[PDB]
Amino acid sequence: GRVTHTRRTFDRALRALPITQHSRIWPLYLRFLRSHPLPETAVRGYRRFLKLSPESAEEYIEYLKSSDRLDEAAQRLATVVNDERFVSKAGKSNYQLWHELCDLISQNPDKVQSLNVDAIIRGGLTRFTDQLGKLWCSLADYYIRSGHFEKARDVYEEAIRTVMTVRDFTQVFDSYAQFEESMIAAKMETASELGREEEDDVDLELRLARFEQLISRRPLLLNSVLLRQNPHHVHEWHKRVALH
Amino acid sequence: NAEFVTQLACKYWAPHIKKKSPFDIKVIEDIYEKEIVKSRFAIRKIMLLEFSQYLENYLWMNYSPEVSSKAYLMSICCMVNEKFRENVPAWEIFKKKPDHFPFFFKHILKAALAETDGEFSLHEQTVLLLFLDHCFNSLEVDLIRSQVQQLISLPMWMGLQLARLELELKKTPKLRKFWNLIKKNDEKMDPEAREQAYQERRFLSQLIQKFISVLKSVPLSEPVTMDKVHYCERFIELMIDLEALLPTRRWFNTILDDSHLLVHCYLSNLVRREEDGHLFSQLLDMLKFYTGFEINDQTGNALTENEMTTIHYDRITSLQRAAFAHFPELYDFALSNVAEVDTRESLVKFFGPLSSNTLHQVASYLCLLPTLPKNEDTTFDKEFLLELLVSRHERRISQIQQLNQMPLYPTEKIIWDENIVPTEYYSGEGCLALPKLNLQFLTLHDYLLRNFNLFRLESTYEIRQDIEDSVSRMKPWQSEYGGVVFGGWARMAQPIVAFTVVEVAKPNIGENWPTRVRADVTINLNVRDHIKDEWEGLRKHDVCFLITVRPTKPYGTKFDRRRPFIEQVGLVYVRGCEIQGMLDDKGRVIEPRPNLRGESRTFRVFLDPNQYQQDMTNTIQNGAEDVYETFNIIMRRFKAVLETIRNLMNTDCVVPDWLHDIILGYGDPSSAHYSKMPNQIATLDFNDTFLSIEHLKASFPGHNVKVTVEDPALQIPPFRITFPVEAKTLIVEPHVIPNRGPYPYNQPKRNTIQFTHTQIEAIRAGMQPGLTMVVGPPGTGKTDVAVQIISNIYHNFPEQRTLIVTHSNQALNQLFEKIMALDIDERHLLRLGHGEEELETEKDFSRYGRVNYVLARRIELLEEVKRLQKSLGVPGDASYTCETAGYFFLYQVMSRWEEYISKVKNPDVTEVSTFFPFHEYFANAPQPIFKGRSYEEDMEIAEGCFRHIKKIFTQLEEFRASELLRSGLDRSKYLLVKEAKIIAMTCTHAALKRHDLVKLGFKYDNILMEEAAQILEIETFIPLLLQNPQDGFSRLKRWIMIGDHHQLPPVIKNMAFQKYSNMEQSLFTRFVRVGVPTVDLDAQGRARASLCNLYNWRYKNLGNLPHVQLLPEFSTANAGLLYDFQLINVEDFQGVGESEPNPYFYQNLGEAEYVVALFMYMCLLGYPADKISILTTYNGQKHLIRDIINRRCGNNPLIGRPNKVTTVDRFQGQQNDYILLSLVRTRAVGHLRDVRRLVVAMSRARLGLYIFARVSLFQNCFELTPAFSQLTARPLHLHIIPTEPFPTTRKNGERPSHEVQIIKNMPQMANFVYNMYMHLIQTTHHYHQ
C-alpha cells in the first residue's frame, strides 16, 4: 500500500538487467495505474524510452490500450510507428496493423461525426495500403455519411477516380438514388453518368434501377443509358435498340 | 508672392513674434483667392502657408458660424489635406476648439453636396471629397465621429428605395424594431433638427449621385478636364475607405448596393478610357473586389463558402420564382437550376435578348429600381439593366482563389506604373491605388491583402526606380537591331556582359519557394582605375541590383529631368541581389584577394530565399518573360515575403482568440492585458528580479506587502510573490532554491540590476500570460527587462519555449550577452539566422556552435559517468556512451539513492554521512559535504549531490540526440526541436523560415520581442504564423514585445509607400493608436538630466534613475565646451546655406566646416576620438563632412577620426558621448518633421551634443517647438573654453577658471583652430605611424 516497498523492490531488482524483474516492474506500474494514471503514464514513457527490447512498448501498449487513456497507448504505438532504425520491430508480428485495428475500433459507432472515422481509415491506409477492401469501406462510409447535393457527387467522383473493383459503381449508385434531387436542372445526372458506366458486363443495371426505383415515377433515361451501354460488336441489332 | 505670404504671416499669424496683427476675414479671402485660387491651389504656396501654421494660428481660433465662409472652409480643408500629405497632426486645432466644429463640418458636407461647377469649382469639390475621406478615416477622433454619427449610421438606410429597405428589414426582422425605435425617437425632434438629421443620413447618397453624374458628364473620346476624372477618383477613394472600414461600411455599403455605383462605374466611358481612367478604374476594381468580399454585414465576420454560396443561389432561386411569376419568356429560366444560370454566360444568354422595359420590370420586381408603370419607356438602357442583373446574379470567384492565382513577381505592365507603384519624386497631389493600413480590418484576409499589396508595391518601387539602371549615366542608347548600347561611362552603374543563374537549390519542406537562387554577373571593367578599385572591392552580402531596360529612345536622344525616368530610359525590371563575393580564376567567390588579370569580373549574388521564385511563378502560370536574362546592368551603392503572406492567406491562420481582434484593432483593446487574462497565475516566482525584501516592498508602491514570515534575516530568498484577485495584498512566501551539490561553483547566477517598480510591472505582465507592450525610453533597459522577464518565465516554467524575436543584430546579441550572466545552461539557448552571422556575443549560440557545445558537454557527461563508475568500483574497462550512462544511472545511482533513502528517510546526522555511498564520487570536492551538525542540512547537501549526478544523467539522456543525429545539421535540428527552450532570431529570418521550422517541429509557448518599433505591420504580423494549431487552438500562450513608439520605424525603400499608404504605422504604434496599455519604463541611466531632456519631454513621465542623477561622470564638464548641448546657428558662408551638388544630394559646407572646426578642436583639446560622433540631416552632408575632414586633418598626428560620420537613422540603436549634428537644412525642414527621427537624432549624445543648424528655420518647425524650446535656451554661437584640455575638473554648473571664447562664425572658428594647431606644431609632436 505504500510506494516505498515497491520502488525499493524494483530498484534493487534492477541491480542487474537480465530478463528477470521486468515481469515485476511492468506489472508493478500496471497495478499502480489504478487511482492514478500518472505512474502508468510516466513508467510507460520511461520504459519506451528505456532499456532495449522489442517487447517493452508491447507490454506497455497491452497495459495502456485496455485503459481509459488512449493517448498513452497510441503514443507507445507512435514511438513504435517510428521505430527509428527498425522497420521489422516485430516482423511477421504486426503492431501497426494493431494500430489500424484500434483505428477500426475507434471508427466503430462511437464518434459518428463522419470525420474521425474517415481520417482514421486514411491514416490506416497510409501506414499500410488497404486495397479496395478497407478502401471500398472508407469510400462507402464517406459517401454514405455525406449529403445528397454536389458534395455527394464530388465524394463519388473522387471515390470513382480512386475506385478499384466492381460495386464501387454500386456505392455511387446508392449515393445517386439518395441524391435523386440534388438540383433543379438535371435531377442528379449521376443516374446517367453511372448507368452509362463501365462498358461490358459489370453491372449494367445497378444505377439504372436506383434512379428507376428511388421510389418510382418513370426514368425515361435508364433505358437509353442501358441500351446505350455497349451492346454487342458493331454490326448487329444495336441500331434497332438504340433506335427503338 | 512668397514674400507677400511671408509678410502677411509674420504680421497676422506667424509664431515667434511679440505682437500679432488680429484676424480679418479679408486676410483669409485675399490669401486664398490670390495664392491658391490664382495659382490654382499651389503646392509650394500650401507648404509656405503650412510653415506659417495658418490652421494652428489663424484659421480656426477665429472661425465661427458668423465667420464661416467658402474661403475659410476651403482653406481649413486644404490645411488638413497638406497635413495629411506631409504627415503632421492635422486636427489639433479642432481638438483644442471643438465649439465651431459642428458648423464647420456641416458646411463642409453642404459644400460637398452643393452644386457642382457652381459656387465651388471641381477643384474645391475634389478637395472636399478627399477631406471628407480624411474625416471618415480619422474616425478614431471623437469629434469627427460625432459628425459621422447620424450621417453614416443605420438611419443612412433612409436613402434606399422603399422596396430594398423593406426587404432588408424582412430578411433581418430585428432591424424592424430598431427602425420603429428610430421613427419613434424622431418624433421628439425639431423641424430644423429633423431636416438636419435626414440631410446627414442622405448626404452620402446625394454625394454618390453627384459623383456618378460628374462621371456621366465626361464624354468618351472628346477631351475633358482632368479635374473631373480626379474628383470621381477621390470619390471612389473615399468609397474604398468607407467600404474597407467595418463599422463605417455596415450601413453605407447597403446604400452603395442600392445605388450600384460599381455598375455605373463599369458602364461609364471613364472606365473605358485606358489612359484617362487607368488609376480610376483600378480604384473601382478595388471597390468591386471589396463589395464582393465575403464578410457578413450583420456581425462583421467573414462568411463561409456555404454562406456566400447560399446567398448567391438564394438570389438565383428568388430570381427564378420571379421569372415564373412575372416573366413568361423565362419559364425555362425558372426551370434552370443554380448550376444552369449562376454563370454570367447562361445568365446573359437568358436575360440579354429580353426587352428594355421587360428588364426594368424584372429589376422592379427584384426591388432594384423604381417600378416600371404601365406602357412606359424605361430611361435606363437595356445595357444598364442587363449589366446590373448579370453582375448581381453571376457567379463570383472566391477571394482565396483570386489571391492564390496572383503571380508573386512584378511584370512589365507594373514596373513602370506610378498609380499603384509610384516613384520617389511623388509630391502627393494625386491618389494611388494603394492599400490602407491604419486601425481596423474587416478580416485577417483583409489586413493580409493590404500588407501583401504593400510589400509587393515596395518591391515594385524597387523594380521601378532601379529598373532604369541600364547604364544610367548618359541615357543608354538603342543600337543596330534595337539592341542595347552604352553611350558613356557610369560610376555607380555598369552594363553586365552577362548574367547566369548558377544555383537552383531545393526549398525547405512546406514552403513553396526555393532556399537559394544565385546569379553570376560578368562585366568587363574598361573604366578608370580608382573606379575599378571601387568596383572590385566587392564583399559579402553587399546589396546589389540587376537592372533590365528595353530602351525606346534611339541613339543620341537628349535627357530631361522633370520627365518620368521610367519611360525616359525604357526600364524593364530590377531585382535585388546580395553579392557573396567576386569570382576569380579559381571559380571561387571572394572570401588577401587574388590578383585580378584583365578587366572582366563576375560576381556571385543571391537576393532572397525566394530570389528566383516569383518570376518562375509568373512565367509558369501566366506566361511572363524570364526576367533573369533580359537584365542589362549591375549597380550598387520580397518574393519570400509575399510567399509568407500567401502562407498566411492559405492557412487557417489559427490565431489566439485574444489576439485576433487585437491585431484587427477592433473591440476593447484592453482585453490583451495580464489584467484581462483570465488564465493569470496567482502565485508566481519572479525570483531573479527581487534582490531583497526591501526591493519587493519598493516594487509595490501601492500594494500591501503581506509576508508569511516575520523573521527579517530569513526573508530575502527567491521569494514567491502572489498577487490578489483585502484587495491590495501581495503575499511574500519565502523559499530556498534546492541545492545542486557540494561545489559552491554551481551556485545559480543572479541578476545585479535593481529594476524599478515600472520595469518590474512590465516583467510581471510578461511572466503572466497574455500580450504586452513595454515602452523603453533611451537607456531604460528594454533589453535588460526582456532578459529578466525571460529569466522569470524560465524560472516558473521549465518546459515552456521562449521565442525571442528581434529586428537587428545588436538587439539579439545584447539578448544573448545579457543572458550570459544568468543561471541558464547552454543546452536551452538557440539562435537562427539568415545565413552568415558574426558572433557578437561571448559564447557561440549558433547552429554549428550548438552542436560543438553539445559534443563538449557530452564528452563531459560521459567522463563524469565513467568517473562515477570508478567511484563505485565497478569491474569493466569500456567507456560509456549516453545510452550506457543512462543505463548505469538507473542501475546504480538511482539504486544507491534508493538504498540511502530507505536507510535515512524511514535517522541520524551520523547516518547522513554513513549512508551517502558516493564518497569516491565526492572525493574531489570541499572538505566532507555532510557536516553532521544538522540532519536537515546534511540531507539537503547529500540530496543535492545525488541530484547533481541525476542532472549529469539527464544531460546524457539529452545527449542521446547528439549520438542519434550523426550530421551537424541534424543534431542542431534535434536541439532546436527538443533541446531548445530559447529560440531567438530576426523578423526577417522568421519570415524566411516560417513554414520550414513549422513543418520541422517548431514550438511556441511564450514569446518575447525587441525592437518592436523597427519591424513592419507584415514583419510583425508574420510571427503569429510560426507553427500549426494544437487541437483547435494555437500553441501561443503569450507575446511580450518591448518597443518605443517615439523612435525610428522601419525604412520604406521608396518613400511613396509611407507617403500614400502610411505603411510606416507599425504594429506596435498601431496598438498604441488603438490605446492598448503600455508598461512604460522611464528610468534612464545613460544620459545625464540636461542631455536627457533632449528626448525625455516626448514620453510619459520620462525620467532618470539615481545613477543618472548622481553619477560623478554625469555632471562632469565637456572639455573645451562650456555648453553640454549646443545649437549654433550657421549663417551664410560663401553665399551658401543649404546647398545641392546633385539632385536631392543636400549638403552644406558651412555647417560641415563648423562641425570640422569643432571636431578638430576636440582633437586639439584631447577629447577622445572615440567619443566624437558626427551625424547629419543628410547622407550627402555626411559625405561632405568626411571629404573635407579627410582633406584637412587626414593623418594629422594630433587628430583622430570621429567614430561615426553617417546617417542619423542609420545610427539608430546606438549612442555617443558627443554627437555633432549638422542640420544643413535652411530652405525646407524636410523629413525633420517626423518626431521619431527628431528624438532619434536628439538622443545621440550621452553627455555632449554640438549642432550647427539654422535657428529660424528650425524654430519655424511647429513639430520642433518643444525641441526648439530646449535648443534656443543657449546662445547661437560657439561658447567654449579653448585653453582647457581633455581633463576638466569643473562640474557642469561650476564656474570656469579659464579664458572663455565666444566664436561667432565658421571662418574665425577654423582660423583659430588652425592657429592653435600651429602653436601645437611649433611646441609639440606626435609619433604614431
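Note that chain B carries Swiss-Prot numbering, so the residues on display, from first to last, are 19-609, 614-659, 666-753, 773-953, 959-1381.
Recorded method is electron microscopy, 3.4 Å.
Placement of Cβ uses the backbone N, Cα and C atoms for every residue, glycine included.
B:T827 (ATP binding site) falls outside any helix or strand according to DSSP and counts as coil. Taking Cβ-Cβ distances under 8 Å and a sequence separation of 6 or more, the neighbours of B:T827 (ATP binding site) in its chain are B:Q806, B:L1133, B:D1134, B:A1135, B:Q1136, B:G1137. The ATP binding site feature in Swiss-Prot is assigned to B:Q801, B:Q806, B:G826, B:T827, B:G828, B:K829, B:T830, B:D831; the stated evidence is experimental evidence.
Cβ-based neighbour count (10 Å, all protein chains) for B:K829 (mutagenesis position) stands at 25. One mutagenesis experiment catalogued in Swiss-Prot, B:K829 to A, is accompanied by this note: Decreased affinity for ATP and ADP. Loss of RNA helicase activity. Disrupts spliceosomal pre-mRNA splicing and leads to the accumulation of spliceosomal B complexes.
For the mutagenesis result B:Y1196 to A, the note given in Swiss-Prot is Strongly reduced RNA helicase activity. No effect on ATPase activity. No effect on spliceosomal pre-mRNA splicing. Mapped onto three states, the DSSP output places B:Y1196 (mutagenesis position) in coil. The Cβ of B:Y1196 (mutagenesis position) has 9 other Cβ atoms within 10 Å, all protein chains considered.
Taking every pair among B:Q801, B:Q806, B:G826, B:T827, B:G828, B:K829, B:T830, B:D831, the residues recorded as binding ATP, the greatest CA to CA distance is 14 Å. The binding-site residues considered are B:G826, B:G828; of these, B:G826 has the fewest other C-beta atoms within 10 angstroms of its C-beta. For the binding-site residues B:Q801, B:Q806, B:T830, the greatest number of Cβ atoms within 10 Å around a candidate Cβ is found at B:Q806. Ranked by Cα separation from B:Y1196 (mutagenesis position), the recorded positions B:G826, B:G828, B:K829, B:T830, B:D831 are led by B:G826. Around B:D831 (ATP binding site), the C-beta neighbours below 8 angstroms that are at least 6 residues distant in the chain are B:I800, B:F802, B:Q806, B:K865. A separation of roughly 14 Å, to the nearest angstrom, links the Cα atoms of B:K829 (mutagenesis position) and B:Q801 (ATP binding site). DSSP classifies B:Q801 (ATP binding site) as coil under the three-state reduction.
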